[PDB]
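A.B. asks: Below you'll find the structure I mean.
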Amino acid sequence: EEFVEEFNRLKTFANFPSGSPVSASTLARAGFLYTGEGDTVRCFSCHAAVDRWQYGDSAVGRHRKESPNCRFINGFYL
Ligand code: NA
Ligand SMILES: [Zn+2]
């Protein structure tokens, strides 16, 4: 696990495609790690995978959409 620390999540985005409409910093902030494939990220807590990021997307907004009862998005790491 170890990924409760925000910098520890951002470390997983080594080869994340440079031209993405949502940045690696924002996705790490919204609880996601990188799977290493396409634009697919998975939550460290709830294990939900989200891909196909578009312009004007909320990282956090989509994470709550896929996982309304996620520990991280409901504040159980602050
Ligand atoms: Na999904
Ligand atoms: Zn989650």
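Sequence positions for chain A are given in Swiss-Prot numbering; the residues included correspond to 21-98, in order.
Cβ coordinates are placed from backbone N, Cα and C, and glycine is handled just like the others.
What Swiss-Prot shows for this protein is this:
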type	residues	note
MUTAGEN	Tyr75 to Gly	Loss of interaction with TAB1/MAP3K7IP1; when associated with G-75
MUTAGEN	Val80 to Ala	Strongly reduced interaction with TAB1/MAP3K7IP1. Reduced activation of MAP3K7/TAK1. Reduced activation of NF-kappa-B
MUTAGEN	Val80 to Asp	Loss of interaction with TAB1/MAP3K7IP1. Reduced activation of MAP3K7/TAK1. Strongly reduced activation of NF-kappa-B
MUTAGEN	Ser87 to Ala	No effect on dimerization
MUTAGEN	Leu98 to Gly	Loss of interaction with TAB1/MAP3K7IP1; when associated with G-75
A.B. asks: Would you mind reading off the Cα separation of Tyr75 (mutagenesis position) from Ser87 (mutagenesis position), to the nearest angstrom?
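C.D. replies: Their Cα atoms are separated by 21 Å.
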A.B. asks: Please determine which of the mutagenesis positions listed here (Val80, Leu98) has the lowest count of neighbouring CB atoms within 10 Å.
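C.D. replies: Counting other Cβ atoms within 10 Å of each of the mutagenesis positions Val80, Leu98, the minimum falls on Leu98.
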A.B. asks: Identify, among the mutagenesis positions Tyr75, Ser87, the residue whose Cβ has the fewest other Cβ atoms within 10 Å in this structure.
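C.D. replies: Selected from the mutagenesis positions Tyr75, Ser87 on minimum Cβ neighbours within 10 Å: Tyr75.
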A.B. asks: Should we count any of the mutagenesis positions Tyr75, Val80, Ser87, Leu98 as near ligand 2, judged by a CB under 6 A from one of its atoms, and which?
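C.D. replies: By the Cβ criterion, which requires under 6 Å to ligand 2, the hits are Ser87.
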A.B. asks: To the nearest Å, how far is the Cα of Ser87 (mutagenesis position) from the Cα of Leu98 (mutagenesis position)?
C.D. replies: 18
A.B. asks: Where does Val80 (mutagenesis position) sit by DSSP, helix, strand or coil?
C.D. replies: helix
